[PDB]
4 protein chains.
Amino acid sequence: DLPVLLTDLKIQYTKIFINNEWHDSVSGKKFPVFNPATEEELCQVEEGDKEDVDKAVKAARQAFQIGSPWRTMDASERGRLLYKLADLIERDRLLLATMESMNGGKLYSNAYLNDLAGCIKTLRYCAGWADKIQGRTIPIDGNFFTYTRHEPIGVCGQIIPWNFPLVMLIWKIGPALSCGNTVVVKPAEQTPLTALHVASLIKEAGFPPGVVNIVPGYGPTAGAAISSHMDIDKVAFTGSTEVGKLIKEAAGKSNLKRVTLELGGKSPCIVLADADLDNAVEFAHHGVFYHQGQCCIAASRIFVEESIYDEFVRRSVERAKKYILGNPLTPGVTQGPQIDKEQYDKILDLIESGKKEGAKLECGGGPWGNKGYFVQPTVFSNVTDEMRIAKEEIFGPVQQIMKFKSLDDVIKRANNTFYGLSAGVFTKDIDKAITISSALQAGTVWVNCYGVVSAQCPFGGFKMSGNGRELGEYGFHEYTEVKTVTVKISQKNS
Amino acid sequence: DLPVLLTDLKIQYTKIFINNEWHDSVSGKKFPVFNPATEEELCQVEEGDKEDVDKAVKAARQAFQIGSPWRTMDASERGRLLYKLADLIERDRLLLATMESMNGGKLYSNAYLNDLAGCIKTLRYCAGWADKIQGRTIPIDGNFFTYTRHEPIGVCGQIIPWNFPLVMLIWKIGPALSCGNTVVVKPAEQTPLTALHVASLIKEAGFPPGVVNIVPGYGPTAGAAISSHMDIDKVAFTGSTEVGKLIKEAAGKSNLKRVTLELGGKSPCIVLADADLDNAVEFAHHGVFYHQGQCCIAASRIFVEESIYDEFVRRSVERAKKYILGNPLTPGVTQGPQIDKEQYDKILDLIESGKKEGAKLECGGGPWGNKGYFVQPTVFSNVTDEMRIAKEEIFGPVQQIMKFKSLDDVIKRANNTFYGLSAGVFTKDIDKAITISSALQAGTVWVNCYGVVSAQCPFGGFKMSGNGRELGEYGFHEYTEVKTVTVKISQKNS
Amino acid sequence: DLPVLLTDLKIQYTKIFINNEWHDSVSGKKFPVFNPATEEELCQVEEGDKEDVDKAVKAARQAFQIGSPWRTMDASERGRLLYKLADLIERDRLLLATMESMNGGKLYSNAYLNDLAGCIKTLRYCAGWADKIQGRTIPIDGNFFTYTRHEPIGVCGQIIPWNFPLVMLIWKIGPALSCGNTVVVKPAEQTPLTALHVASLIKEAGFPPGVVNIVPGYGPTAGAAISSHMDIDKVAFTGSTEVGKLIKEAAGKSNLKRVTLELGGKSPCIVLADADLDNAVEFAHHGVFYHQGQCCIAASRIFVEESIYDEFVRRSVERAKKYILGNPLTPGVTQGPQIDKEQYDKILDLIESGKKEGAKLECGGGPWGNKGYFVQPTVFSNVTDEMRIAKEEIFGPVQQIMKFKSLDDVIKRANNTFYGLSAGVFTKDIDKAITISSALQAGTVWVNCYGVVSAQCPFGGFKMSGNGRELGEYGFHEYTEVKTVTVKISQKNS
Amino acid sequence: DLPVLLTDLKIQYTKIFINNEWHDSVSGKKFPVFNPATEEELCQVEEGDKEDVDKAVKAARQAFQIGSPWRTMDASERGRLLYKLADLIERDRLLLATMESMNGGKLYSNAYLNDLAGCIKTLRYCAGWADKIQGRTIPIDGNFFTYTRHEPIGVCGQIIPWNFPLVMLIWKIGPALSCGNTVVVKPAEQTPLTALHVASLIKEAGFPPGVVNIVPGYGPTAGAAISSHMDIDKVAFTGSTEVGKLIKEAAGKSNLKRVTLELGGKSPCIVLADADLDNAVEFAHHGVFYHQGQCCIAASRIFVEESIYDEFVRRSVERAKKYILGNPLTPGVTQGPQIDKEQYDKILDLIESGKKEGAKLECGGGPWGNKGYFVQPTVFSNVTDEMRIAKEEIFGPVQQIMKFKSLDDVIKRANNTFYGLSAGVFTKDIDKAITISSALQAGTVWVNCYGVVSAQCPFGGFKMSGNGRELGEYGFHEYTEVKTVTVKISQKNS
Ligand SMILES: NC(=O)[C@H]1CC=CN([C@@H]2O[C@H](COP(=O)(O)OP(=O)(O)OC[C@H]3O[C@@H](n4cnc5c(N)ncnc54)[C@H](O)[C@@H]3O)[C@@H](O)[C@H]2O)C1
Ligand SMILES: *C[C@@H]1CN(C(=O)CCCCC)c2cc(O)c3ccccc3c21
Ligand SMILES: [Yb+3]
Ligand SMILES: [Yb+3]
Ligand SMILES: [Yb+3]
Ligand SMILES: [Yb+3]
Ligand SMILES: [Yb+3]
Ligand SMILES: [Yb+3]
C-alpha cells in the first residue's frame, strides 16, 4: 500500500548548509532546478563554487579537531544520532519521496517503497556499526605492546549523482559518519533538493555543526574544487568513468587524498538452457529497465543459450510492451522520464547506432510525448559484441539480447569489457552456478536473480567500474585510517 | 655473531625474468650497476622498457587465468611455496646479505642480521596467511544466500626503491602472492641485483611460471609503463612523493588501476620532561641515523621539553660523534655511503640550507673521503619549523633537534606537515602516552621506543606519506578484490 | 536529574509467560514476593515448576522450528524488534526503575540512572549486531566450496539472579535473541517482577510467540528442571559457585547442553605507591560498596603498598562513614538493604569471623534498623590472606584492606584464589600498568579505575568465576552454533 | 606412490614424558600394548595414574608461569616450533605410519597417505596462526582506553582415542600450543605408541620443558584424574558419549574447568532422485566403511528416494563385496581389523540385532579369520528408524540403507537423533542443496560429497555429538581466555 502527501509540496531548503546554518553563495549566484517530466523550473538554489567548498572544508576540519564534540562523543552516540536521522527521514517519508519523484523523475511508487526504505534501512544498518568498529591487539615480535586504532580518516568529500539522490547521500554519509568522519557532500546539479531537506533533519537530530556540510553546485566548479582541495583527506564518487578519471588525477596532483569510485558498468547476464526461463526473463527485464535504465548495474548484456534464445527474446518483448509512460506521481504510471537533455540525447543517439549497426529492433526505438525527456522502452535482439549498444553504458531503457552456444566462449565475452560492476547467472546446475560466478570479473554476481542490493553486502566494481567497496562490514574499511601504536615494555607474556 | 661469505661474490643473474626464464631486453640495451662505497661498476644488467613490461604483463595475465595452476592450487600450497622461498633465502643468506651490502651500500652487519632476517620472517608470516584469507556469509534481507569471495585482484605491478631492496621486494611479493595475485616487479635502477637472485630462488622453489616477473630498468621508462599499463590491475609503490603523484595520475588516466603508496615522511618525536632521557636519546639517535638516514621513518624532527633540551642535545652529539665511516663489508665500520650522486647532492645542499638559515651546527656538516658518496653524521640544534631541514625529508645522516615548552603547541607543530608516516612519544605518564599517541596524525606511533617494525603490524602513512597499509592482517586487504555472490532461494532460515 | 513516578506503583503482571500469554501454574501454587527494606509482601506470583518449564520449552522449540517466523525473518528485523523493546523499556523507565528499587532493595537513583540506562544501552547494542553476525568462506584444500553458517543454537535456558534483575535479563536475552535463539528465562524467586513487566513489553513490541518465555519460580524446582531438561540446547547462569557446579553436572548427566556461567569473585585491587591516591580510594570504595556489596566484581581485597597504606585506610574509613541508610525510594538515602535473610545472615556471620580472626575493625560491624535486611557499612584493615573475609565472597558492604611491600609477592597473593572475575591496578607507571594487568588472572582488569562495565566489552571470569564471555563482539560467540557446509565442485579457483 | 620402511620397526619410547624427560610410573606398574590384527603383545608401556598426572600438571603449570620461556617467546617462535615439529614428523613419516598401522590396525596405505599427511598439514596450518591470534581495541562508552588480550588459557588436559591416534594428538596439541597453552595429553590405552614417539620429536624440535607432557594410561585412572584435577584449566576429549558425560560432571564437581567434547554420531545422508547416483553411492560407501567403520562421522544412515533406492542398494552391495581382509601392512589389503575385543563384541552384537529386528541382510554379517578382531563388511537394507542399527553408533563396517518418499519426512527422520556431528546431501538442485543443508542439525554438512575434512574448516557436533569446534579460525577460540583491560584516560578521541 502506498500513501501520498495530502498537500502540495512546498520547497523550503535551497541554500548551502555549512556549520548547521544556511548560507547564500559567496558569489550571490543561484542556479535553476527542473522537473524532468515537464521541463519546468521548480526553484532556484544557491550555487556553490570553490569559495563555498573552501568554507565547508574549514568547517569540517574544525568539527574533526581533537577535543571536539564529534571526536570525543561515545561511538554509541554517533550510532544514536544516525538512528535518530533515520527516524526523522521515516517521519518525512511522504515528503521526501514526493520531492525525490518530482525532482528526479522517479516513479513515486519506487521512490516511496524502495528508495526511501533503502535510505532508512541503510542508515539503521550503519548506526549499528558505530560502536562495533574495532582495532587489534597484536602479538608482535620483541618486548612490546602493540595495538591498532581504526580512526576516522578526516574530512571526506562526497560527490554524488542524480539517479538515486537520497540513497546515494545515505550510502555516503552513513558509513562516513558511523566511523567518525566529517563530510562535505556535493549533490548532483540536477537533484540537490532532497539532500538539502536531509540537511535540515541532520540539524534537527542534533549532529554537531560542521559534521555534515552540503554544497549544491556544478561538477567542474564545486566538484573539482573538492577533488583538488589540499585539506580534504578522502573523496568518494559515484557517476561517470570520465569524471572518475579526472577525480583520481586531481587527487594525485593535489594532496594524494584517498579515492573510492563507483562508475557504472555494462553488466552481463548468462542464461543457460536449464534455467528457469520465466524467472530469468523477469529478473533480466526488471534488471535493465529499472528507473528508466538509469542503474549502474543495469543488465545491459543478456546472453541466452541458443536453444532458448528465441523464446527468451519473445517473452522479453512481451514484457517490454506493457509500460505506461507519463508523470511519475500518477498511480499506474510505470515509466518516467530520463533525467535531463544530455542523457536523452545520448540514449537516442545510441539507439540510432543500434539500428545502423544491424541489431534487430524488436520494439520501441524512439522518443515519446510533447514534454519530458521520455524514451520508449526499446528491445534489440541479435546484438553482437562490437556494436556500440553492446559496449557503451546506455543508461536508458534499452535492452540488448544476444545468443551463445559455447559456455567458455560466453564467459570470455561477458568478461571482455573494461567494466565489471555486476553480473547475473541463471541455471539449475549447482556446479555451474559456483564455477561461473567464480569466473566472472564482477563485484556482485547474482544467481537466479538480479538487482538484489542490501545494506549488509559490500558493493563495488572490478576494473574500470570502480575501486573500493561500499556498505557491508567491508565497506567500513574505506572510512577508517589505521594507526599502529607500539609501546616498549620490560617483558611481554602471551 | 656474524658470519661471512668465504669466497668472493660472483654475480650471475643480470637478465629480465619473465615466465621463469631469463630474457635479454627487447632493445638489446643494458645498463650499468655501481657500488656506492667505491663508485665502481659491478656489472651490466638488461635494461627493461615498455616492450619488456608488456611481455611481463602478458605472462602475469596468463598465469592468473581461471583454470591455471596458480589459480587452482590449494591456498595452503601457495603458503608452502612461500615458506620454501623463505628457506631458500635463508640458505643463500650469506650471499644475499653480501650482494645487498655491496650493491646497496648497506652495512653488512645490518644487511645480515636485520634485512635478511626481516625478509625471512616476513615471508614466513605471509605464508601463514595464505589459507586463512576468508570471505563472509551474510544474513542479507530477503530470501537469498549471500557470501563473499576475497579473490586475488590480478596482475599487480610493484615498483620498489633502493634503500631496502630485499625487504621491499618481500613486503611487496609476500602479501600479493599469499593472496593469489601475480606480479611484475620493477626494482630500483640502482639495486636490481638481489631481486634477480631471488627470482632464481622463485624458479627453484617451484612457483608456476609467470607468477613472479622481474623487469630491471629505469623509472620514467619501465616504471611509467607499469603505472600507465591498460592490463595491470593494481600498482604498489614505495619511494618519492613526486613519483607517487605521477603514478596516481597515470593510474587515473589509464585504467583506474588500484594504487597504494608509501612515500617517506618527516617523522617527529616528542620527548617530555619526565621521559627516561637516555632511552629517548638512544632510540631517537638510531631512529634518524639508521642506514645512513635512508629510512622512510627517520626521526627527523626531535622536539624536547625545554628543561631537558640541553642535556638531550649534548648526549645526542656525544653519540653522533662515535661513528666509523668506510666500506660496509669491513667489520667495525658503522656508517656506509649514501646510495648515489643525486642523494649525496640533496643531502649536502640541505645541510647548507641549515647553516644558512641559522640552525646551530653541533657536529659533522660536510662530506667525507676520496671515493664513495659519504656524508659526515651531522647534528643541528635550535632548529625552527620554517627551516628547510625541518620541512623536507633529507634522507641523509642529519638530525634536527628543537625545543618546546607547550604540549598543545608541540603536537600542532608535530602535526603541521603534509607527511604522516610515523611518530615517537617518550614519557612515563600513562595518560599522556595514550592521549598524545591518539592526537598524532601518523600511521605508526611508538611510545618509549622508535623504529620497531614487525611483520604482524600494519604499516603506512597518513596524509601525503601514503595510502593503504602493508603487512599485518590489515595489509592483506589491499591485495584482494571482494566479490559478493547472492543466490535466490525459496526460503531462508537463520 | 532524576524524575519519579507521579502515582503509586500498581503491580499487574504476576503470571507465567509462555507463547505470549499469561498462564497460571500447572500446580495452582503461588509464591510470595517481598520488599527487603520493609519485610512486607508485595504480591503473590505464579510458581513455576518442572511442568511449567516443560511447557515453555515446547513453546521455545516450536518457535525455533525451521520455517517459523523467528527463523525466516530478516536478521535486520530481529534487530528492529530489539530496538523497539529498548524504546518501550525507555518509555516505562519510571516505572521499571521503581519496581526494581522496591522489589530489589536497590537505590532508586541507581536503578533509574544506571540499571535502566544499562538495559536500554545494552539492548540497542545487541540490536545492532543482529544482521552483522556472519560466517566465513574458506579456501579449503581440494576442489570444494566451503562456507560456514553461524546459526542460532536453539532453545536457551537462562537462570538469573536478584542483584541486577533487569540488567541480567537484558544481558541474557539481548545476545540470545540478536543471534536468533529462543529463550526460557527463570528469574530469581526474590525478584520476578521487573522481568514479567518486560515480558508484557516483548508481547507489545511484536516478538513472535514462544521466542521469549518467562517462568518465575524457585531454583531447585524450576531452575533444576532447566539445567536437566533433554530439549534445552544451552543454559546460561549468573549466581553462586555452588549452583554453577550443579548446573554443569546436570548438563553433563542430561543432554550435554552448552553451559556458560558467571559466578562472582573475590576481586583484588593493587595500589602502588605512585598511584594517584584519592582516585584509587574513591574507585576502590565505590567498587566494594556498590549496591550494598552485591556486585559480582566487588573490590573485596585491596592491597596497598606499605608507605601509603595508613593514609589509604584512613581515607577509606572517612568515606565509608558518610552513608545514610534507609528506604531506597527516598532521595538522599545512599544505602539500601540487603536482598533477603540468607544474605543478611551470611554477611553478619562473615563480619563476626573478621572480628574473631583478628582483623582490625575500623567502622560499622553490625546490623541496623528495626526492619529491613540492613547492614552497617563495615571496613576491616590489617586483613590477612587466610582469614574468611579475605577468602570468601561476602556480598555485603564489607571492605578488606591489606598491605604489601613486595610487588611479585602481591601479584601471587592477588592470584591466589579460585576466583578470577576482575581486578584493579592503580599506578602512574606505564610499564607496571601493562605488566601487572597481563599477569593478573582475571577476566576484566581496570587500570586507574574500577567497576567500568560497557556493552562493547566482553565480560566473564577466569577460573571458578565462570566460563564464557558475555557482551562485546566476543560474547555473541556463545549464542551461535557453527555449521560447516562443504560442496563438491568440478574445479576451484582462488 | 607409497614407500615403506626398509627395516623392521623397533619400539623405543615406552615411558611417561614429563618436563621433556622419560619417567617410569610412580607405581612401577606397566601395561601391555597389542597388535589388533594378530592379538599379540607389541611391548609394555609405563602405566600412568593419578600420581603421574599430578606430576605432569605441576610441570605444565610451571611451564605456563608468567616470565617463563613459553610465555615470553615471540608468538612467531611458537609458530616456528610447530613448523619444525611438522618437518620432523615428515622426516619420520615411514616410521610413524608403520607404528600407527601396526598398533592401530590401520591400513598402511591410509596411515601413510592420509593420516600422516593430515598431521603434517594440520600442524603447518596451526603454526601459521600463532602470531595471528589477536585481540581488539574497543570504543567503549566513557573516557577509557579498552583493549582485549586473547591469552592462552593455561594447562589443558587432552584425552584422545584409538581410532586416529596421531591425527587426534595433532588436532589437540596444534591449536593449544599455537595459542600458547601447555598440555597434558592422555592417549588411548590401546594406542600410546605413536604419541610417545612424537614426544621424542617435541623434545628434539626444542619445545621448552613442560610445554607438552604425555601420560600413557587407562581411562578411569589417568583420564579421570585429568577431568577431576583442581589445577587443570581446560579439558578436551574425543571418544564415547558415556565418558563425555563423566568428564563434564567431573569438571563441574571439581574446578569448573572448560570442557570441549567430540563424541561421534549417527550421521545421515539424504540422496534425492536427481542425484548423480554413482557419485552418491561411492561417497556414502567410503563414508561408512572408512577405517573399518571407526570414524566419528561414519555415514551410518543412508536415506535414498524410493525411485532410486533399489539401484542404490544393489550398487552399494556390489562395492561392499570387493574388499580383501587381512594384515594392514600388506599391499592390496583393503580392510584391517577392529581395534579391540570390546569394539568387536559390540559390532557383532549390533549386527545380530539387525538380523533379529527384521533388517534385510545384503552381505557380510559375521566375523572373519582365525586371529585379529576382523568383521566382514556388512550391508543392511530396508532398515527402519527404531531398529538398534539405525539408532546406535556401531563403529564397525556396517552400512544401513533406508528409503524415503517424503522430503519433509526424511529431514525430520535425519534430525531425529540426539547425535548431530555431520550429514550428507546428494542432489543437483541448487535450492534443495542450500535449504536441506540449512535444515539439518549437524556440525558439518557435505553436498555431493562426504568425509571431506580439512584443517581450514571448523569441525564439531550439534547436540550430544559434542560441544565446541576444532580447527579452522573458529577452533582457536576454545584455546584462549579473553581478558578485557580498561584504562582510565583524561579524554578519549575516536
Ligand atoms: N622509503 C621511501 O619511501 C623512499 C625510498 C627512496 C626515496 N625516497 C624519497 O625520494 C627521494 C628521491 O629518491 P629517488 O631515488 O629519485 O626516488 P624515486 O621515487 O624516483 O624512486 C625510485 C623508484 O621509483 C622508480 N621511478 C622513478 N621515476 C619513476 C616514474 N616516473 N614512474 C614510475 N616509477 C618511477 C625508480 O625507478 C625506482 O624503482 C629521496 O631523496 C627520498 O626522500 C623515499
Ligand atoms: C628504515 C626503518 C628503520 N628500521 C629500523 O630497524 C630502525 C632501527 C633503529 C631503531 C631506532 C627499519 C626496519 C625495517 O624492518 C624497515 C622495513 C621497511 C622500511 C623501513 C624499515 C626500517
Ligand atoms: Yb518460474
Ligand atoms: Yb635508561
Ligand atoms: Yb668525488
Ligand atoms: Yb586526584
Ligand atoms: Yb558420476
Ligand atoms: Yb578368536
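Shown for chain D, in order and in Swiss-Prot numbering: 8-501.
Determination method: X-ray crystallography, 1.9 Å.
Cβ coordinates are placed from backbone N, Cα and C, and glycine is handled just like the others.
According to Swiss-Prot, the active site, proton acceptor annotation covers D:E269. The active site, nucleophile annotation in Swiss-Prot covers D:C303, and the record cites experimental evidence as its basis. Here Swiss-Prot flags D:167-170, D:193-196, D:226-227, D:246-247, D:269-271, D:349-353, D:400-402 as NAD(+) binding site, drawing on experimental evidence. Among the mutagenesis entries in Swiss-Prot is D:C302 to A or S, noted as: Does not prevent inhibition by duocarmycin analogs. According to Swiss-Prot, the mutagenesis experiment D:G458 to N carries the annotation: No significant effect on aldehyde dehydrogenase activity. Prevents the inhibition by ALDH1A1-specific inhibitors.
Taking Cβ-Cβ distances under 8 Å and a sequence separation of 6 or more, the neighbours of D:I167 (NAD(+) binding site) in its chain are D:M175, D:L176, D:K179, D:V192, D:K193, D:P194, D:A195, D:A202, D:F244, D:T245, D:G246.
In this structure, D:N170 (NAD(+) binding site) belongs to neither helix nor strand by DSSP; it is coil. Within the same chain, the residues at least 6 positions away from the residue listed as 'active site, nucleophile' whose Cβ sits under 8 Å from its Cβ are D:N170, D:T245, D:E269, D:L270, D:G271, D:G272, D:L428, D:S472, listed in sequence order. Proximity to D:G458 (mutagenesis position), judged by a C-alpha distance within 10 Å, picks out none of the binding-site residues D:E349, D:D352, D:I401. Cβ neighbours within 10 Å of D:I401 (NAD(+) binding site), excluding its own Cβ and spanning all shown chains: 28. Distance between Cα atoms for D:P227 (NAD(+) binding site) and D:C302 (mutagenesis position): 23 Å, as a whole number.
The local packing around D:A195 (NAD(+) binding site), expressed as other Cβ atoms within 10 Å of its Cβ over all shown chains, amounts to 25. Considering only the recorded positions D:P227, D:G458, the Cβ with the fewest other Cβ atoms within 10 Å is that of D:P227.
In three-state terms derived from DSSP, the residue listed as 'active site, proton acceptor' belongs to an extended strand segment. Neighbours of D:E269 (active site, proton acceptor), defined as other CB atoms within 10 A of its CB across all chains, total 27. Residue density at D:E349 (NAD(+) binding site): 11 other Cβ atoms are found within 10 A of its Cβ, drawing on all protein chains shown. On the backbone, the CA of D:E349 (NAD(+) binding site) and the CA of D:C302 (mutagenesis position) stand 16 Å apart. Each residue contributes its Cα atom, and for D:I401 (NAD(+) binding site) and D:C302 (mutagenesis position) these two points are 10 Å apart. Take the recorded positions D:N170, D:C302, D:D352: by the count of other Cβ atoms within 10 Å of each Cβ, the lowest one is D:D352. If you take the Cα of D:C302 (mutagenesis position) and the Cα of D:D352 (NAD(+) binding site), they are about 17 angstrom apart, rounded to a whole number.
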